[PDB]
Amino acid sequence: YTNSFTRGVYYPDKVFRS
Amino acid sequence: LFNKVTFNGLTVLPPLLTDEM
Amino acid sequence: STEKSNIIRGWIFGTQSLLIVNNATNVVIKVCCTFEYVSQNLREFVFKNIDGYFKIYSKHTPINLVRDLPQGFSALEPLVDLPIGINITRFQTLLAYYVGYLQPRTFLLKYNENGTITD
Amino acid sequence: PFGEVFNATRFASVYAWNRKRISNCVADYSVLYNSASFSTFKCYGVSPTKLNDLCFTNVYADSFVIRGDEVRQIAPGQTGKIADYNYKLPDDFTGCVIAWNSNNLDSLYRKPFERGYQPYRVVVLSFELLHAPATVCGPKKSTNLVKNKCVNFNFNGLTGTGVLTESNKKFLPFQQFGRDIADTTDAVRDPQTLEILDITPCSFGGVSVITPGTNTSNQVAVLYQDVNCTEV
Amino acid sequence: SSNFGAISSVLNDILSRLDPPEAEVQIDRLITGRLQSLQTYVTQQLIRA
Ligand SMILES: *[C@@H]1O[C@H](CO)[C@@H](O)[C@H](O)[C@H]1NC(C)=O
Ligand SMILES: *[C@@H]1O[C@H](CO)[C@@H](O)[C@H](O)[C@H]1NC(C)=O
Ligand SMILES: *[C@@H]1O[C@H](CO)[C@@H](O)[C@H](O)[C@H]1NC(C)=O
Ligand SMILES: *[C@@H]1O[C@H](CO)[C@@H](O)[C@H](O)[C@H]1NC(C)=O
């Protein structure tokens, strides 16, 4: 078993926020 | 002292007495 | 999958079967035919089906150590969305690979000036 | 090719309703609305006139044959045996249900979107309102882009009035719209040139009148708040 | 950005979709909610001031 840690975030939606 | 302190229809109106005054 | 050789080139999806094959050059995707999809270190892939749309997210990151997932933050850019509308309860991989199930969560996302999700 | 769906020689069963997806084509809903053949043209979340100008990401057509009485059951948030199992409409599906008399030609039945006695063919249209490049667009004519001036802009079915300026935003390719804290869209990508344009609201300011007492004089001075003299 | 019960929180959308008779209903919901939001804001400022 390998810990997920912080890996795996993806952009939720097309709209751009800065 | 001054260093330490930090659209739609909303608008901010300038104070009558400027900081210099 | 943390492989430089990238032997893995297949992804089988089934309860209609969704076959995604990297093959050569453009990736070719078969949902057979109810529909046909036009041809399009560590590799990170997120697979989810929402409303009959299959959104894939892919990021490639060089790894100092193959054994352990790199400590740090990675943002996965969406690659392709397919309106296949096929129910998938099982999946298989065609030639280490780590599989993690996705659970709904509330996330606070930090966006930089560039707009990347820094954290 | 709406004609194919509407004039389809063979119609699907009510319970076994079929869904055909219409995409990548300009769609004119006026023709359908004009045709009197359709006994009912009720639109639940949209108005027929607006249909011509609105641009939808995807259009889904459901074809089934039901008795005249059964037509009412289809309606969203209505309890009918046909609606109970055969075909279910989710509330606020933002689509138009179109039914036409088909008894002459006709003369098997048994979760939302999950699959007197004369039978009438019924086709249900569902409109996708998600924010994505919209494959289906109504008949419209594009006009040349204008920048650095207040302009009323309709982009891919999005209407707003604001100044348009070139945007230095590093828009990601998948991204189509940039939004501020408010729902209003700060930045838009051109449907024809794929350029990122910033939107700035047209200058608005309070008008104040400086008046000496009316008795003393009637002359007045006018102040425009936070408005440059050049603008006005 | 709150719907307050309306189909959408973007006024232009409602105007660009529903016909005048129906739109009124949706708009009224938004007006009521937005109006209430201002009063709350104003009241707090008075007390705070
Ligand atoms: C954005 O990316 C550029 C490189 O294109 C980099 O120089 C800059 O520091 C980045 N800014 C942020 C806020 O990430
Ligand atoms: C079906 O055929 C009729 C023939 O009179 C035609 O008028 C109509 O346009 C066709 N249906 C559609 C949706 O175009
Ligand atoms: C049509 O759109 C493409 C980009 O999608 C653009 O390159 C082309 O110039 C457009 N044609 C016209 C006539 O505007
Ligand atoms: C108004 O615009 C002029 C440029 O023509 C500029 O010099 C001036 O500072 C502006 N006034 C402001 C920003 O109050």
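Per Swiss-Prot, chain D residues shown: 337-443, 452-454, 462-466, 504-620, in order.
Method on record in the header is electron microscopy, 2.7 Å.
Heads up, the Cβ atoms here are built off N, Cα and C, so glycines get one too.
For the natural variant D:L368 to I, the note given by Swiss-Prot reads: In strain: Omicron/XBB.1.5, Omicron/EG.5.1. Under DSSP, D:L368 (variant position) is assigned to a helix (H, G or I) in the three-state scheme.
For the natural variant D:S375 to F, the note given in Swiss-Prot is In strain: Omicron/BA.1, Omicron/BA.2, Omicron/BA.2.12.1, Omicron/BA.2.75, Omicron/BA.4, Omicron/BA.5, Omicron/BQ.1.1, Omicron/XBB.1.5, Omicron/EG.5.1. A C-beta separation below 8 Å, combined with a sequence spacing of at least six in one chain, links D:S375 (variant position) to D:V407, D:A435, D:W436, D:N437, D:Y508.
D:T376 to A appears in Swiss-Prot as a known natural variant, with the remark: In strain: Omicron/BA.2, Omicron/BA.2.12.1, Omicron/BA.4, Omicron/BA.5, Omicron/BQ.1.1, Omicron/XBB.1.5, Omicron/EG.5.1. Listed in sequence order, the residues of the same chain lying 6 or more apart from D:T376 (variant position) and placing their CB within less than 8 Å of its CB are D:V407, D:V433, D:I434, D:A435.
For D:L452 to Q, Swiss-Prot lists a natural variant annotated as follows: In strain: Omicron/BA.2.12.1. With a 10 A radius on its CB, D:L452 (variant position) counts 7 other CB atoms from all the protein chains.
In this structure, D:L452 (variant position) belongs to neither helix nor strand by DSSP; it is coil. What Swiss-Prot notes for the natural variant D:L452 to R is this: In strain: Delta/B.1.617.2, Epsilon/B.1.427/B.1.429, Kappa/B.1.617.1, Lambda/C.37, 19B/501Y, Omicron/BA.4, Omicron/BA.5, Omicron/BQ.1.1; Contributes to cellular immunity evasion and increases infectivity.
Natural variation at this site is recorded by Swiss-Prot as D:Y453 to F, annotated: In strain: B.1.1.298. Counting only same-chain residues six or more apart in sequence, the Cβ atoms lying under 8 angstroms from the Cβ of D:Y453 (variant position) belong to D:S349, D:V350, D:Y351, D:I402, D:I418, D:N422.
Taken residue by residue with DSSP, D:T547 (variant position) is part of a strand. For the natural variant D:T547 to K, the note given in Swiss-Prot is In strain: Omicron/BA.1.
Where Swiss-Prot documents D:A570 to D as a natural variant, the accompanying text is: In strain: Alpha/B.1.1.7. D:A570 (variant position) carries neither a helix nor a strand DSSP state and counts as coil.
Quoted from Swiss-Prot, the note attached to the natural variant D:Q613 to H states: In strain: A23.1. Residues within less than 8 Å, Cβ to Cβ, of D:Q613 (variant position) and separated from it by at least 6 positions along the same chain comprise D:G593, D:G594, D:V595, D:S596.
Cα-Cα distance from D:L452 (variant position) to D:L368 (variant position): 28 Å (rounded to the nearest whole number). Reduced to three states, the DSSP call for D:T376 (variant position) is strand. Taking a C-beta cut-off of under 8 Å and a sequence gap of six or more, D:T547 (variant position) has these contacts in its own chain: D:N540, D:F541.
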